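Trainee: The structure under discussion is supplied below as structure tokens; questions concerning it will follow.
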Amino acid sequence: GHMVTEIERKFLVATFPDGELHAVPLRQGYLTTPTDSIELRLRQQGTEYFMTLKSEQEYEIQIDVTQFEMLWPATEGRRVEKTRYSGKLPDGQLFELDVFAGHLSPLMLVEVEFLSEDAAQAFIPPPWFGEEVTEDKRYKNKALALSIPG
Amino acid sequence: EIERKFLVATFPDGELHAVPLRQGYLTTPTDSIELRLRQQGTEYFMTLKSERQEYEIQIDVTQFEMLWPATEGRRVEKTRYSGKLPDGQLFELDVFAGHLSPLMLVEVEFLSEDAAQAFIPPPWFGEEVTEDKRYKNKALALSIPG
Ligand code: NA
Ligand code: NA
Ligand code: NA
Ligand code: NA
Ligand code: NA
Ligand code: NA
Ligand code: NA
Ligand code: NA
């Protein structure tokens, strides 16, 4: 049957790449902590703003900038801010490259999407990619948000 | 803030101003924060509390009704009537809707502890529940049908 869940691998970045990149600044943060009965997340994607509620079912409301900045401070300590660059490798695989801000600096991650779950296994990373972290729990989004400075 | 609250034995006559109210909790009391939605007549709010910081944003009706379903089981819906007793004390009288029917509560505000302690309820008031934890707002919200 057709693709249900995307197939991807994620790496550190040894060298920021050259080439055509499209930049989007991103700020996202959790109002809740993982033991809460629900997950409530705020995100800014460019110039649009959302609050998401999940219970384990998913609600998303678009909010304006003033609603977002009034509530943002209640995400302190559980946030990820980064600029995301979208690009394409020479063979055509699309990538997203995150350059993290605040205490997660100097982290940079690159995530690659594959059309076949065997092109994924055949992938040869280009030299600018660092070590693979696909399986490392610490580099998942929520782990990154919940980590702490110092 | 100086107040006593009672059941209501008889709905009163006289000048009453009615406000429909709907208010519900997205969170459960063990959560790290409390997030409440409320509709107060024609304006709508989401409140976030964490014991302290408090945040309130005004939302529109569409945001409110999109999120309202995630308050199910933790809501109070009621019509609130504002009036004044013959001696001038202001009262708020709540007529509860859904499963909290047929509950009705009346709360009175006083300018002194002495006036509060001297208060003689009028005959339309029922038994006092100022101290009953069961009749507190969040307790009412968290109680369930049946
Ligand atoms: Na954090
Ligand atoms: Na190709
Ligand atoms: Na750092
Ligand atoms: Na490399
Ligand atoms: Na309830
Ligand atoms: Na008087
Ligand atoms: Na009932
Ligand atoms: Na009575």
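Numbering starts at 1 and runs along the chain as displayed.
Heads up, header says this was done by X-ray crystallography, 1.9 Å.
Keep in mind that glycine also has a Cβ here, set from the backbone N, Cα and C atoms.
For reference, Swiss-Prot lists these features for the protein:
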type	residues	note
MUTAGEN	A:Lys10 to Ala (Swiss-Prot position 7)	No effect on hydrolase activity
MUTAGEN	A:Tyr30 to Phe (Swiss-Prot position 27)	Strong loss of hydrolase activity
ACT_SITE	A:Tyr30	active site, proton acceptor
MUTAGEN	A:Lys54 to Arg (Swiss-Prot position 51)	The affinity is strongly decreased and the catalytic efficiency is at least 1000 times lower than that of the wild-type. Manganese ions do not induce a significant activation
MUTAGEN	A:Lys82 to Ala (Swiss-Prot position 84)	It is 10 times less active than the wild-type and the affinity for PPPi is 2 orders of magnitude lower than for the wild-type. Mutant is more strongly activated by manganese ions than by magnesium ions, and the inhibitory effects of calcium and zinc ions are less pronounced
Trainee: Within 10 Å of the Cβ of A:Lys82 (mutagenesis position), how many other Cβ atoms are there?
Mentor: 22
Trainee: Please give me the CB contact count at 10 A for A:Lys54 (mutagenesis position), counting all chains in the structure.
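Mentor: That number is 14.
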Trainee: When you rank A:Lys10, A:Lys54, A:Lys82 by Cα distance to A:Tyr30 (mutagenesis position), which of the mutagenesis positions ends up on top as the closest?
Mentor: A:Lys54
Trainee: Could you state the whole-number distance in Å separating the C-alpha atoms of A:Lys10 (mutagenesis position) and A:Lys82 (mutagenesis position)?
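Mentor: Given the Cα positions, A:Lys10 (mutagenesis position) is 16 Å from A:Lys82 (mutagenesis position).
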Trainee: Among all the protein chains here, how many other CB atoms are within 10 A of the CB of A:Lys10 (mutagenesis position)?
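Mentor: A:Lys10 (mutagenesis position): 19 neighbouring Cβ atoms within 10 Å.
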Trainee: A:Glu56 and A:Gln57 flank 5 unmodelled residues; Cα separation in Å?
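Mentor: The answer is 7 Å, taken between the two Cα atoms.
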Trainee: Tell me the Cβ neighbour count for A:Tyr30 (mutagenesis position), meaning other Cβ atoms within 10 Å of its Cβ, over all protein chains shown.
Mentor: 21
Trainee: Could you state the CA-to-CA distance between A:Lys82 (mutagenesis position) and A:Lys54 (mutagenesis position) to the nearest Å?
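Mentor: Cα-Cα distance, A:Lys82 (mutagenesis position) to A:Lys54 (mutagenesis position): 23 Å.
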Trainee: Hey, does DSSP put A:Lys10 (mutagenesis position) in a helix, a strand, or just coil?
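Mentor: The residue in question, A:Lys10 (mutagenesis position), is strand (DSSP, three-state).
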